[PDB]
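Peer 1: I have a structure I would like to understand better, so I am pasting it below and will then ask my questions one at a time.
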Amino acid sequence: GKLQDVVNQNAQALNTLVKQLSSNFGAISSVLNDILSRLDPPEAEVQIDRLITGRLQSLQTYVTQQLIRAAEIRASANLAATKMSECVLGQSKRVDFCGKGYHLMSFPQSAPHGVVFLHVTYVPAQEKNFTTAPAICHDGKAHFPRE
Amino acid sequence: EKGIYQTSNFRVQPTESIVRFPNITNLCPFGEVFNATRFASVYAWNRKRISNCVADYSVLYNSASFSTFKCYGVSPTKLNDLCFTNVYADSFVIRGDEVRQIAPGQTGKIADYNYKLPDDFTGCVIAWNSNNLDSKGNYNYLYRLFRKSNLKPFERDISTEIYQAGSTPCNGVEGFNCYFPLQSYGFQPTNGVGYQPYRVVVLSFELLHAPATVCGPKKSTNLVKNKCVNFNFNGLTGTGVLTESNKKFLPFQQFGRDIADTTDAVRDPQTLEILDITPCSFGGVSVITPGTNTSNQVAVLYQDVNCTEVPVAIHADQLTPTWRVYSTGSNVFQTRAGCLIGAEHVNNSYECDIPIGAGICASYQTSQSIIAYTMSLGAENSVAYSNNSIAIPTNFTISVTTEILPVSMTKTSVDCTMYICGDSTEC
Amino acid sequence: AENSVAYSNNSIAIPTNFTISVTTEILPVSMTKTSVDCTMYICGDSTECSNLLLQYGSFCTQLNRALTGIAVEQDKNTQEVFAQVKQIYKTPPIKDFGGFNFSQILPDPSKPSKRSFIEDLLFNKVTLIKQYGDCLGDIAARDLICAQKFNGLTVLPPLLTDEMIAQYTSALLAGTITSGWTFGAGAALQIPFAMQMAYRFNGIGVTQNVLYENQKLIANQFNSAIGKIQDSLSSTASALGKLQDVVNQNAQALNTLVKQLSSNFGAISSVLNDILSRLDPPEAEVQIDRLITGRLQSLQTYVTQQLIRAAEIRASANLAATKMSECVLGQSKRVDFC
Amino acid sequence: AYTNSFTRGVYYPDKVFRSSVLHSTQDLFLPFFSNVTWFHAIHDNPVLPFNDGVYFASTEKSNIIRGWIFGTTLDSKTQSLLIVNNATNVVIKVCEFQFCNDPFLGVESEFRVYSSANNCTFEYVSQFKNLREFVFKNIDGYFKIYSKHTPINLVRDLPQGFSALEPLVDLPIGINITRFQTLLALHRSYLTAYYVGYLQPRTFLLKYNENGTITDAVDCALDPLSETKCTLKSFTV
Ligand SMILES: *[C@@H]1O[C@H](CO)[C@@H](O[C@@H]2O[C@H](CO)[C@@H](O)[C@H](O)[C@H]2NC(C)=O)[C@H](O)[C@H]1NC(C)=O
Ligand SMILES: *[C@@H]1O[C@H](CO)[C@@H](O[C@@H]2O[C@H](CO)[C@@H](O)[C@H](O)[C@H]2NC(C)=O)[C@H](O)[C@H]1NC(C)=O
Ligand SMILES: *[C@@H]1O[C@H](CO)[C@@H](O[C@@H]2O[C@H](CO)[C@@H](O)[C@H](O)[C@H]2NC(C)=O)[C@H](O)[C@H]1NC(C)=O
Ligand SMILES: *[C@@H]1O[C@H](CO)[C@@H](O[C@@H]2O[C@H](CO)[C@@H](O)[C@H](O)[C@H]2NC(C)=O)[C@H](O)[C@H]1NC(C)=O
Ligand SMILES: *[C@@H]1O[C@H](CO)[C@@H](O[C@@H]2O[C@H](CO)[C@@H](O)[C@H](O)[C@H]2NC(C)=O)[C@H](O)[C@H]1NC(C)=O
Ligand SMILES: *[C@@H]1O[C@H](CO)[C@@H](O)[C@H](O)[C@H]1NC(C)=O
Ligand SMILES: *[C@@H]1O[C@H](CO)[C@@H](O)[C@H](O)[C@H]1NC(C)=O
Ligand SMILES: *[C@@H]1O[C@H](CO)[C@@H](O)[C@H](O)[C@H]1NC(C)=O
Ligand SMILES: *[C@@H]1O[C@H](CO)[C@@H](O)[C@H](O)[C@H]1NC(C)=O
Ligand SMILES: *[C@@H]1O[C@H](CO)[C@@H](O)[C@H](O)[C@H]1NC(C)=O
Ligand SMILES: *[C@@H]1O[C@H](CO)[C@@H](O)[C@H](O)[C@H]1NC(C)=O
Ligand SMILES: *[C@@H]1O[C@H](CO)[C@@H](O)[C@H](O)[C@H]1NC(C)=O
Ligand SMILES: *[C@@H]1O[C@H](CO)[C@@H](O)[C@H](O)[C@H]1NC(C)=O
Ligand SMILES: *[C@@H]1O[C@H](CO)[C@@H](O)[C@H](O)[C@H]1NC(C)=O
């Protein structure tokens, strides 16, 4: 779904830009050639300037939204480059950076506009209760475990 | 698809339509203005005050016998709906070709030496020719030819000093290039148009800020409060609920404004009470649905509205009967996000499916129905802590999970000239 | 301060004591969720203005879709930081944690609330659905939320309540204090608290006998440092500046949007109904189109600034989620990260 | 002879009610801490220019100040305006007078002001512990007057606080004005205590309290601190 969202948002932005060409923005018609077929240049200029203003506004709105989306996908790609070098080319001690559990190794697969990581972890399973102590006294001396 | 959608907004329509004009019945002296026996010359224009009467402009502009009738900050159609402030009438006689110069921002020497309109002029200019009443050889209409400067707007200059036009003075004497500043119109019944006399009346007023005495022939109505009505207070149209107020207006004030430049307080013209004005009930509607692949059942959330004020907020019986499945009933439930209608409130807790807000979610469960519940955070658990026990694991599990990340997006370009202009060289 | 190191080729300095330190780090997670009804902002109730607004296309569909995207991202921001574990670990009944005293950060057992003492101090310092339905009487007509509401501007509530967020933080605390770092990797495994502290001392390169021999000094230093945090929050009034900044920026942007409704943008009046009372539709259209163009420009400026602010608070919430999982569910070796 | 104003000469600039806001206004005002000319009398009244508007104050206890003469040349070649206060009304008259050299009123009323009233176009009539303040304005054929009166306790000069002037009357007199002159009532009729300031185009920031009253203002071109206050739209920095 994260990869399908990127395809959907961009197809939707292009479809909105195409559909804004049927707005007249206060002119007599949205069709430039129908304005040119009915009017002479000194008062056809009044209609064509309205159409020009509306279409320039539509394009500038599209380009601003593209710059903000591009900044978000640049941060996602920086994170994926860090995960490639820290989980596929090494073993990582950062908690939850390369899966859930204790990280052993990771494998990359390619996807359309993206990357899938397969993380292999160690998860402890079947626990028992025990009695425990911090130290052990033998001959007036305290003994601590080495590991 | 399954989700929750903002779709439109609800808005209760007004119930009555009131009009509140001052109780007055006198008629305005427009016969004494238009049907005067002798008008004034243009360098000495006559200014008459009009006050405290009922004016019916439609008689004037419909039953015209007029040639020019131009209204400037106002339309002639609306003139019988407004009330007016500081109404004045100017009146003079000029030549036919010089009717052109009585307009905002215009040259000539009627407009420059005799009578100047301002640029922010509100009012009307009325003209009609008068050759039957202003003929023979008539030499009783003077105008000025030479001044030193240009006049200000609404400034009258009546003084005949000898215009010095050389370098040497002329002390009360007509002499070398020293002229008498007024020269008479040479009217005859034998001229062509452009030299025949015209009679001109200029009305001028302010609109909609101050208390008013002059207005139009429409009848007042009762004052209805605590309901949504369509009011009119001396020309100020609007919509809302009216309520008694504690604002003390000073006597030169009639309206009050907000920070959005919105009229929120008004003084009644007949009673002298101060009322406050507030719009009707409104809000957003959200529609909770499963997929249309699944059902055609919906629940509706009226956002931050109390549940007993909904059949006021949407109107009861101005909409279709298929909007009154979703206005009262038994599936009516009050959340902190507003009022929810059409869902059954259960007492369990689940993982969230369709979020509503402030802890409430919704799902399509069991036949089938739509339910609303408080969501659960997770399974309750407890640790067996003591000061000398430990738990050690005896086995393990090898786990494999996935993580998906976006890397790149689609590269696009636009050809600006083909988007904006197509293949038009003028564009 | 100017300083100098006494470097030599056969000299070393070794420390002979230590200090237990407790410090504070504050991070923004989410911002206020808003919506605009554009037809009520641009046109009010006027159906003439409303029919003229259809000539400009789908600009309001576009603006509403941008604000709905921001509003959904705020609830994702909060889930990502606080819902990391799915077991609600209950507070342990008898507090015997080797001399370490956690009573000011745990929720109080007599009161049925979920907030701790320090969370109470924090919620009484940021000066921020209830005045909606109100604003009929005229003493409630000088506050700013009714003038926002009457022009189509709305505030939406968060999906998780404050009580729910405090239940999440209570469960994360109970898990750490009874299990160390085991509950973040799997099931929770209980260990006594001084043994947990001894192996964390081992994690920074000190032997565990240093902790067992100085256990009471270490617990006293910790209890004093918690009390100092509590005093500096209980009497100092600028500590949460990063959280107050977000509230201030949002309220200022909404106030500017409300005040732009009193510009005429080159028309005869900024009041649409006063244009409609004085003119008939062919010359009223010229004035209403100027007003429409100006108000659309004001809305588009608001929506663009909101999207850039939403991106900044999204990066801050990503950093908060990483700090939760690497400093609360583990011990970290990155220098100055925790 | 001079004094200084400190704050005096602010008026309501429109007729709309407003409460609990700040508002920015550009109009013709008298600046703060200007020096104003002082005319006193112990035992003259010259012609003074008009200069886009005039602030006028006068304190009195025995009713010496009565009306003014406005006009451009004051010598029967152009029109002029006359305002005269009587025992129980006021007489406004636009008319081509020939004014005396030192006009006054006698002990009972002796109109020793003019000598030939001719071509008379407009005429109007309607109904130290006393201070009265006036603002006169002459824009595009009108004559606007703002007024306020208050009980003064002070010993020599104008007080320190804040009073805003309310509108009095608007008169369509249609003439050109350059100078003005004050009319007194002398104790003995011999044909032979007030302050004057001038208005400047300014920008002011005004505050309204809960009851719709102007209580405080900021003159935006006084000093850099108030320029900061006007840029920020607040009284607190
Ligand atoms: C109002 O009256 C003044 C006073 O005479 C006029 O100012 C004079 O204008 C003439 C223009 O030719 C100059 O030569 C004089 O020097 C001016 N005198 C003074 C004292 O300023 C002024 O022009 C008049 N205003 C209008 C609009 O006519
Ligand atoms: C370790 O010991 C504790 C304490 O005896 C066990 O916790 C109890 O578990 C039973 C389930 O069989 C519950 O009914 C009790 O309520 C628990 N007691 C407490 C105080 O929580 C725990 O199950 C033991 N662990 C293992 C793996 O056997
Ligand atoms: C540790 O867990 C594994 C489960 O992954 C146990 O292996 C299972 O043992 C049972 C009984 O011997 C078999 O029926 C299953 O088929 C085994 N699974 C697999 C994948 O081989 C293992 O026995 C456990 N070890 C201990 C000591 O408990
Ligand atoms: C290490 O530092 C601690 C301070 O944190 C010392 O403890 C203090 O010792 C003095 C004198 O014995 C007492 O007056 C203080 O009250 C102690 N403070 C606390 C918190 O107990 C400790 O003595 C130092 N140890 C060494 C070996 O230098
Ligand atoms: C843990 O710290 C708290 C500090 O808030 C201690 O609580 C106070 O203890 C004193 C006794 O010296 C009482 O007089 C106060 O009423 C307590 N305050 C509160 C808010 O309960 C608490 O006693 C400490 N825990 C232990 C075991 O000493
Ligand atoms: C003016 O007089 C004519 C007749 O001389 C009459 O027909 C007309 O109605 C009058 N108009 C007004 C406004 O009195
Ligand atoms: C006319 O207005 C006056 C103003 O107070 C009011 O007293 C009177 O009742 C009104 N007349 C009618 C018939 O309403
Ligand atoms: C509609 O729903 C049914 C049942 O889930 C599904 O089989 C069908 O494919 C859906 N329609 C489309 C167009 O996906
Ligand atoms: C809704 O109205 C009822 C009756 O006026 C009131 O008791 C209730 O408190 C209201 N709801 C809220 C959320 O205030
Ligand atoms: C849910 O529980 C409450 C008890 O507080 C009860 O009043 C209510 O009727 C229950 N709802 C249903 C549907 O049984
Ligand atoms: C106005 O009066 C002040 C009062 O001290 C004085 O400083 C200033 O010089 C005066 N103005 C002029 C132009 O002299
Ligand atoms: C002034 O007041 C007296 C007192 O009654 C009155 O007779 C007179 O008409 C008034 N006007 C003038 C111009 O004297
Ligand atoms: C003004 O008065 C004089 C004499 O008093 C007269 O001759 C003239 O016609 C009057 N009117 C003017 C100049 O408009
Ligand atoms: C505003 O008016 C109220 C009601 O008369 C009064 O109580 C209050 O004192 C007034 N405010 C001021 C500043 O005088």
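Residue numbering in chain C adheres to Swiss-Prot, whereby the residues present occupy positions 701-828, 834-1043 in order.
The way this entry was determined, per its header, is electron microscopy, 2.5 Å.
Note: Cβ is positioned from N, Cα and C throughout, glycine not excepted.
Found this in Swiss-Prot, in case it helps:
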- C:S704 to L: In strain: Omicron/BA.2.12.1 (VARIANT)
- C:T716 to I: In strain: Alpha/B.1.1.7 (VARIANT)
- C:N764 to K: In strain: Omicron/BA.1, Omicron/BA.2, Omicron/BA.2.12.1, Omicron/BA.2.75, Omicron/BA.4, Omicron/BA.5, Omicron/BQ.1.1, Omicron/XBB.1.5, Omicron/EG.5.1 (VARIANT)
- C:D796 to Y: In strain: 19B/501Y, Omicron/BA.1, Omicron/BA.2, Omicron/BA.2.12.1, Omicron/BA.2.75, Omicron/BA.4, Omicron/BA.5, Omicron/BQ.1.1, Omicron/XBB.1.5, Omicron/EG.5.1 (VARIANT)
- C:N856 to K: In strain: Omicron/BA.1 (VARIANT)
- C:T859 to N: In strain: Lambda/C.37 (VARIANT)
- C:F888 to L: In strain: Eta/B.1.525 (VARIANT)
- C:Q954 to H: In strain: Omicron/BA.1, Omicron/BA.2, Omicron/BA.2.12.1, Omicron/BA.2.75, Omicron/BA.4, Omicron/BA.5, Omicron/BQ.1.1, Omicron/XBB.1.5, Omicron/EG.5.1 (VARIANT)
- C:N969 to K: In strain: Omicron/BA.1, Omicron/BA.2, Omicron/BA.2.12.1, Omicron/BA.2.75, Omicron/BA.4, Omicron/BA.5, Omicron/BQ.1.1, Omicron/XBB.1.5, Omicron/EG.5.1 (VARIANT)
- C:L981 to F: In strain: Omicron/BA.1 (VARIANT)
- C:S982 to A: In strain: Alpha/B.1.1.7 (VARIANT)
- C:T1027 to I: In strain: Gamma/P.1 (VARIANT)
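What does the local environment look like for each feature on the list?
Peer 2: Cβ environment of C:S704 (variant position): no same-chain residue six or more positions apart lies under 8 Å away.
Using a 10 Å Cβ-Cβ cutoff, C:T716 (variant position) registers 5 neighbours. According to DSSP, C:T716 (variant position) is assigned to coil rather than to any helix or strand.
Within its own chain, C:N764 (variant position) has C:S735, C:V736, C:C738 as residues 6 or more apart in sequence whose C-beta sits under 8 angstroms from its own.
Under DSSP, C:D796 (variant position) is assigned to coil, being neither helix nor strand in the three-state scheme. A C-beta separation below 8 Å, combined with a sequence spacing of at least six in one chain, links C:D796 (variant position) to none of the other residues.
Taking a C-beta cut-off of under 8 Å and a sequence gap of six or more, C:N856 (variant position) has these contacts in its own chain: C:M740, C:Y741, C:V963, C:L966. DSSP assigns C:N856 (variant position) to coil, not to a helix or a strand.
Of all the Cβ atoms in the protein chains shown, 18 others lie within 10 Å of the Cβ of C:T859 (variant position).
Secondary structure at C:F888 (variant position), taken from DSSP and collapsed to helix, strand or coil, is coil. The 10 Å shell around the Cβ of C:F888 (variant position) contains 23 further Cβ atoms across the protein chains shown.
Secondary structure from DSSP puts C:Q954 (variant position) in a helix. Applying an 8 A CB threshold to same-chain residues 6+ apart, the list for C:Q954 (variant position) reads C:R1014.
All protein chains considered, the CB of C:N969 (variant position) has 15 other CB atoms within 10 Å.
Here C:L981 (variant position) comes close to C:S746, C:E748, C:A989: these same-chain residues lie at least six apart in sequence, with C-beta atoms under 8 angstroms from its C-beta. According to DSSP, C:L981 (variant position) sits within a helical segment.
The number of other CB atoms found within 10 A of the CB of C:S982 (variant position), across every protein chain shown, is 22.
With a cut-off of 8 Å between CB atoms and residues at least 6 apart in sequence, the same chain places nothing near C:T1027 (variant position).
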Peer 1: Can you give me the Cα-Cα distance between C:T716 (variant position) and C:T859 (variant position) in Å, rounded to a whole number?
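Peer 2: Here the two Cα atoms are 61 Å apart.
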Peer 1: I'd like to confirm something. Which of the variant positions, C:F888, C:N969, C:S982, has a Cα closest to the Cα of C:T859 (variant position)?
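Peer 2: That would be C:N969, the closest of C:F888, C:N969, C:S982 to C:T859 (variant position).
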Peer 1: Between the Cα atoms of C:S982 (variant position) and C:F888 (variant position), find the distance and write it as a whole number of Å.
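Peer 2: With the alpha carbons as reference points, the distance is 71 Å.
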Peer 1: Between the Cα atoms of C:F888 (variant position) and C:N969 (variant position), what distance do you get, rounded to the nearest Å?
Peer 2: 62
Peer 1: If you run the three-state DSSP split on C:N764 (variant position), which class comes out?
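Peer 2: Reduced to three states, the DSSP call for C:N764 (variant position) is helix.
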Peer 1: Which variant positions among C:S704, C:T716, C:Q954, C:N969, C:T1027 have a Cβ sitting under 8 Å from any chain B Cβ?
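Peer 2: Of C:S704, C:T716, C:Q954, C:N969, C:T1027, none lie near chain B.
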